[PDB]
Amino acid sequence: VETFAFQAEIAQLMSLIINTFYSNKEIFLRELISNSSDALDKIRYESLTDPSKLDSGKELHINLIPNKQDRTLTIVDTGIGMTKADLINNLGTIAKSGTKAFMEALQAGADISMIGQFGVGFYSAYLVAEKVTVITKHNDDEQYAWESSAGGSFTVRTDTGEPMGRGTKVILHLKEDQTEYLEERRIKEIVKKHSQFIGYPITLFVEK
Ligand SMILES: COc1ccc(-c2c(-c3cc(Br)c(O)cc3O)noc2NC(C)=O)cc1
């Protein structure tokens, strides 16, 4: 397990998200579904010139899986997946500029719900999750697990759990007072409100 420090600007963003009073927390789900859609768009596009890129799975879709016993909401997609370099350095490089723009927008009157316009919507997960685990698999690369409970650090390891084929699984370990996001009616409501036109099937699993 390797441990890394967030860039200071990203740590500052995470602290703002965790500490600012803001009731409209449900927007986290739109942001993660949007990221999944983006990753699905990319594998679809690349498959048009190299069909073998779908050897790791032809189905392009998103599953939402609540588990009340583990207190997790999991978002699974079969998108392009992230590489080790994506997780450790490269996406963070991009996030630095988006965070700067977002911060300046907030100071100037914008609200947290506009976060995705700056390319850093992932971090809205910390509105509802005490810990986020991201399991991801890109073609021709290994399966990795990224994880953070904020506080300025994250970890990355090669994942020895169930093989995914290709794509990304975001496991939200929900805060104790945010368990509404495990309820079927609540998730359905949020998907219909904010993610109704996503161009891939979204299957909301039910609990056993
Ligand atoms: C908004 O920035 C993004 C958006 C998506 C990704 C991504 C992902 C990805 C990342 C997150 Br977090 C997520 O919730 C879902 C995803 O499928 N998998 O490959 C990618 N790789 C690419 C290039 O999309 C990475 C950065």
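By Swiss-Prot numbering, chain A shows 17-224, in order.
From the backbone N, Cα and C atoms, a Cβ is placed for every residue, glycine too.
The following features are taken from Swiss-Prot:
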- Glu47 to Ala: Strong ATP-binding. Strong interaction with HSF1, HIF1A, ERBB2, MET, KEAP1 and RHOBTB2. No effect on interaction with TSC1 (MUTAGEN)
- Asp93 to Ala: Impaired ATP-binding. Strong interaction with HIF1A, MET, KEAP1 and RHOBTB2. Loss of interaction with HSF1 and ERBB2. Los of interaction with TSC1 (MUTAGEN)
- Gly97 to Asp: Abolishes ATPase activity (MUTAGEN)
Rounded distance in angstrom between the Cα atoms of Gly97 (mutagenesis position) and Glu47 (mutagenesis position): 17
Fewest other C-beta atoms within 10 angstroms, as judged across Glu47, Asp93, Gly97, which are the mutagenesis positions: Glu47
Cα separation, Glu47 (mutagenesis position) to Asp93 (mutagenesis position) (Å, whole number): 14
Mutagenesis positions near ligand 1 among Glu47, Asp93, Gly97 (Cβ under 6 Å): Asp93, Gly97
Per DSSP, three-state class assigned to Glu47 (mutagenesis position): helix
